[PDB]
Protein chains: 4
Amino acid sequence: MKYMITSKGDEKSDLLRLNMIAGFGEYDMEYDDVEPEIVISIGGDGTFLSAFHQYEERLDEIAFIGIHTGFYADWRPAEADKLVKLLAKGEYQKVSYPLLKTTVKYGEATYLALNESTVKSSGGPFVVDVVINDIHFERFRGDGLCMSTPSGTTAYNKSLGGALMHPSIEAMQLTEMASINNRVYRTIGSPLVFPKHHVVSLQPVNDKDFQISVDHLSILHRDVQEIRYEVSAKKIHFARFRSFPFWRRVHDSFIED
Amino acid sequence: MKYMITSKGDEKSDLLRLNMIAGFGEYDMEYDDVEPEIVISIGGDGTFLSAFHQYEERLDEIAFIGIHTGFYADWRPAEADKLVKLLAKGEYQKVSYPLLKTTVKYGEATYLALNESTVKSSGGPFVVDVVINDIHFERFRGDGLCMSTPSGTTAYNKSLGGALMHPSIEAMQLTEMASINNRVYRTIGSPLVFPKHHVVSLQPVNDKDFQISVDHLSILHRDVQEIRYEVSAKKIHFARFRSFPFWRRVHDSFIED
Amino acid sequence: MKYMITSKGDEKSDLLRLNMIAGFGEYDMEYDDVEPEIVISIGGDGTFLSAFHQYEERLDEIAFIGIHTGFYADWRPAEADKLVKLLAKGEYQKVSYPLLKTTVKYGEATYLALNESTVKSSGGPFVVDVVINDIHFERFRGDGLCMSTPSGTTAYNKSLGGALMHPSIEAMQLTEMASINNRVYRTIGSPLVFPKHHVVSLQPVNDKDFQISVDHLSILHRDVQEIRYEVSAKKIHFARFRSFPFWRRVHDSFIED
Amino acid sequence: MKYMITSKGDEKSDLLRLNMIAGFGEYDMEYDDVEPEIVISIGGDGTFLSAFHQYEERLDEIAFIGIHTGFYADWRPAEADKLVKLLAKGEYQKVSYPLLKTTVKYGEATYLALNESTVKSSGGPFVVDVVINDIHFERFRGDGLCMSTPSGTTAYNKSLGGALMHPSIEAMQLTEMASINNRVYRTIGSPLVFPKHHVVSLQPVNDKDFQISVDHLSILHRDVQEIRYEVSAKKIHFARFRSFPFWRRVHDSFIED
Ligand SMILES: Nc1ncnc2c1ncn2[C@@H]1O[C@H](CNCCC#Cc2nc3c(N)ncnc3n2[C@@H]2O[C@H](CO)[C@@H](O)[C@H]2O)[C@@H](O)[C@H]1O
Ligand SMILES: Nc1ncnc2c1ncn2[C@@H]1O[C@H](CNCCC#Cc2nc3c(N)ncnc3n2[C@@H]2O[C@H](CO)[C@@H](O)[C@H]2O)[C@@H](O)[C@H]1O
Ligand SMILES: Nc1ncnc2c1ncn2[C@@H]1O[C@H](CNCCC#Cc2nc3c(N)ncnc3n2[C@@H]2O[C@H](CO)[C@@H](O)[C@H]2O)[C@@H](O)[C@H]1O
Ligand SMILES: Nc1ncnc2c1ncn2[C@@H]1O[C@H](CNCCC#Cc2nc3c(N)ncnc3n2[C@@H]2O[C@H](CO)[C@@H](O)[C@H]2O)[C@@H](O)[C@H]1O
């Protein structure tokens, strides 16, 4: 079928990409980086993220495969030829992970996150009111906030004390970054896990400029009126050719491998 | 309909229970603590837990209401007469929360938890292997482990650094109690959120005696071979007469009220 | 004696400053903001920090007093006239708190911190090697690091999970900011408390530009070769007119007041 | 000089102890387990703790050496003969670490801790008032409290989120065990580091029976009126024959070795 391969850019990944394309030339596989049905990422998780955002507008028409040269990449380089044959056969199972939708309104722009989306200030102190489903939950003071996807809970979310979360759970998790808690300032302190259809809105208090990140992209937004977080209706689809449970790759990435 | 009322036992709750029974006598309400269709709890969360476990074998035939004299109790004492009329009218919406199933096998006994279930040792050091869906995830060394329900995430789970979790998410959360992490001993460190159909099994390493708790009940189990945690097929049903969102009562219980 | 008063700049603090100067005019007190022996700060902790850094080169010749209009400010506005008389009498006890010395070398500039000093990157990822007394302790990957004074442990340090620390202990505390811990990346995770004469050196790995903060001042340093942290030989002296223990003001600021 | 050797009891440590005694027989070394001037511990940290408590009443007359068969034990088994010669020469430097004093009053018994001392309840809920230097600081509700020595900060204290602490700092650290924090219950949350001459007193609220631990010893105390924690006037003396900094053995025990 139609496919393309992205590369980390280093010498090891470029030649591995060339060898796979040559192997695909022995099958009925058409290279097409405009409308690929399979997107193969050769590199680290950052390479996989760049591949996801490159084709973030054809998610319901693409299955992703990562090659580790790696949390999202679940294929070793020595298994590259076996992946070529299995991918050429065309018999695989489709696994879908939830995504996070971020909406920024001024006085709007929407983004899509596979890992997480964070909010910080433009230099000054970070103060926002957290509104959950039109209900004011807290006034947050600290460094920032992090809204994570299920697969992203093992990333930035994990470093902030968040809980690890199985991707079969369509939900999002919010965690704090060095929150201020005293006699007057008070936040929940604990990570919050929100289901679908729940909308978390961050509203400015004084400063209206925020440094907002979506995965590896970070932009300084000015004159912000609202940042809306909610579980996206879009999902990322993975092409899986063998059993690799989520808790097993969590074990291999943090326990031992 | 059929109903019963349990009381904290103090003077304030006993007379409040008597006044509600007298008010129910003015309607077509039959008191029956054997097969009640409505179980009213008058007291704290501990009183509500005792009421839940008293009728834990007729959950699919009971709706619970708590009166705060209180996380589960969402009614003030001054609103008691209004609750009598609304309950007498019989028009309310049913809200269901997930529960936790605990299975203990020797060389079996099953329990049901509304808050959480924890495992500790019988005095010696606590060492168990954590097996997730027949896959060995880690070997835990520390004080103990806590498997929490969604509504219980704000209880013992919250004190252990766990994430707060909306009850619409049918799942369970596991957290650590003073885990040992060094060059040789290593655990995930982070809370784990497990969906339905996922089974978490704790298996002994040396000592086989464990102090196991289910909500307020704590028993010393001897010659233990396996402790199995999984989201229960049973659910607790609440009788709700007005909108009281989960994040609002989280706000009222921890932020301000 | 010689003295000066700094103000938060708002209407409440400016007129309070004018009333105290008029009260000092009834005594043998000479106003001198060039060589003051007493520096009175009227405002919040930020106002107190600005006053400290304004006279950070005459610390061994100045005693500080804060008026809360407030962790460092231990005087209420209604007690202003009583403070004028006691300060005019000249009989008070001197209390000294340790300070933090920060040295930045390029390819040097030194700073003095009353609260803490933090290091972040200039946009890219933050990776430094932590060298304790010429011994490589760890390679840190995350958001940043925070080296705090004893009195600053209740500030930014507290939000990062650090321990609260009595100012009689001449030492400094280092805490992590969202550290990365997996199979390959590994840090100590725990706050580190260093005594006097211990030198903690942060050395760059790839990027050499860092956003370094000292209390409220934050500057982007370029071509950095080493950031050295150590307990300063300089100490800040407070003028205390009544018993106000450190744990009592910790209680009043976080427990209840 | 006078000396004795304790053993872990296993086959590896017993024969190693026999070989060292035979090597000591070639020098002017008298074995005496009643009044030894050098106490050699062969085993783990638990073996070292048992050796410390065995001679806890002659600390100012004993230097300790640990052999790892190990945080306190800073000698490898293959270096045993070199230790025999150096110990026989008698030229070594003395390193002293602070200790923790625990006093329990009823309606008194004192203990000495090298690692830490913890308080839990006898089954019921744990509620105590924390009084720092005759000043009520907080009312603690949770699982328990842990008062640690500087060298013990890397032990139980580290698992509870406490800060690591250099032993040159004569002080003690208190940490919480699953503290309850809501709208009504509120604790400091953060670890507390207390200098010398500071007394921390835990006073009962309802239940007066507590399970108190001192290192590996744990006893159920009944009718308790006060538990007093303070830095002990006694210190443990180590016999050091080579440079092994505290942060280096922290690195070797948690980072890599
Ligand atoms: N202070 C901090 N602590 C921790 N992470 C921080 C962080 N600040 C930022 N981030 C992460 O940086 C990413 C920016 N692009 C980096 C590419 C990536 C990635 C990634 N995804 C996952 C995942 N889904 N599950 C588990 N591990 C994952 N990783 C690994 O995290 C490490 C990051 O280099 C590498 O090992 C990665 O393989 C962002 O999306 C934030 O998630
Ligand atoms: N060390 C610790 N820290 C924190 N909790 C611990 C704890 N050790 C034990 N437990 C809890 O004790 C319960 C034993 N019966 C107590 C009755 C109860 C309850 C309860 N349920 C919830 C809930 N679902 N959401 C939010 N708050 C809740 N509460 C409040 O928690 C406080 C407990 O007294 C009271 O305010 C309760 O109202 C157990 O089930 C453990 O959950
Ligand atoms: N993410 C975060 N979380 C927590 N603190 C952060 C933070 N980021 C930055 N900072 C602090 O900001 C200060 C920058 N100038 C603010 C003026 C100040 C102050 C101050 N000193 C102390 C103290 N010594 N003990 C206890 N409370 C203190 N406070 C209070 O902390 C609150 C800060 O507004 C106010 O209540 C202050 O009264 C810096 O020095 C960082 O210490
Ligand atoms: N839940 C928990 N988490 C963590 N520690 C807990 C714990 N509950 C209890 N304890 C510790 O158990 C000790 C009871 N006797 C065990 C013998 C011992 C020891 C010891 N001392 C230190 C030290 N000074 N610095 C760094 N590591 C140390 N170790 C290591 O800690 C591990 C304990 O087996 C072993 O690796 C030991 O080598 C007690 O004193 C509590 O300190």
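Per Swiss-Prot, chain B residues shown: 1-69, 73-110, 115-264, in order.
Method of determination (from the header): X-ray crystallography, 2.3 Å.
Note: Cβ is positioned from N, Cα and C throughout, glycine not excepted.
Looking at Swiss-Prot, you'll find the mutagenesis B:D45 to N noted as follows: Only minor changes in the structure and a 10-fold decrease in the kinase activity. The active site, proton acceptor annotation in Swiss-Prot covers B:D45. For B:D45, B:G46, B:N122, B:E123, B:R148, B:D150, B:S158, B:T161, B:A162, B:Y163, B:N164, B:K165, B:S166, B:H223, the entry in Swiss-Prot reads NAD(+) binding site. Looking at Swiss-Prot, you'll find the mutagenesis B:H223 to E noted as follows: Twice less active than the wild-type. Its activity toward DTA is increased 2-fold.
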Quick one: pull the CA-CA distance for B:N164 (NAD(+) binding site) versus B:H223 (mutagenesis position), whole Å only. 14
Answer in whole Å: the Cα atoms of B:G110 and B:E115, separated in sequence by 4 unmodelled residues, lie apart by 9
Do the recorded positions B:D45, B:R148, B:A162, B:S166, B:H223 include any whose Cβ comes within less than 8 Å of a Cβ in chain D, and which? B:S166
Give the distance between the Cα atoms of B:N122 (NAD(+) binding site) and B:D45 (mutagenesis position), rounded to the nearest whole Å. 10
I'd like to know which of the recorded positions B:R148, B:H223 has the most other Cβ atoms within 10 Å of its Cβ. B:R148
Whole-number Å distance between the CA of B:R148 (NAD(+) binding site) and the CA of B:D45 (mutagenesis position)? 31
Rounding to whole Å, the Cα atoms of B:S158 (NAD(+) binding site) and B:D45 (mutagenesis position) are apart by 12
For the deposited coordinates, which leave 3 residues unmodelled after B:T69 and before B:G73, what is the C-alpha to C-alpha distance in angstrom? 8
How many neighbouring Cβ atoms, not counting its own, are there within 10 Å of the Cβ of B:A162 (NAD(+) binding site)? 22
Distance [Cα-Cα, Å, rounded] between B:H223 (mutagenesis position) and B:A162 (NAD(+) binding site): 12
Identify which of the binding-site residues B:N122, B:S158, B:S166 has its Cβ surrounded by the largest number of other Cβ atoms within 10 Å, counting every protein chain shown. B:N122
Pairwise over B:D45, B:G46, B:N122, B:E123, B:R148, B:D150, B:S158, B:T161, B:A162, B:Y163, B:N164, B:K165, B:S166, B:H223, annotated as binding NAD(+), what's the top Cα to Cα distance to the nearest Å? 31
Residue among the recorded positions B:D45, B:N164 whose Cβ has the most other Cβ atoms within 10 Å: B:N164
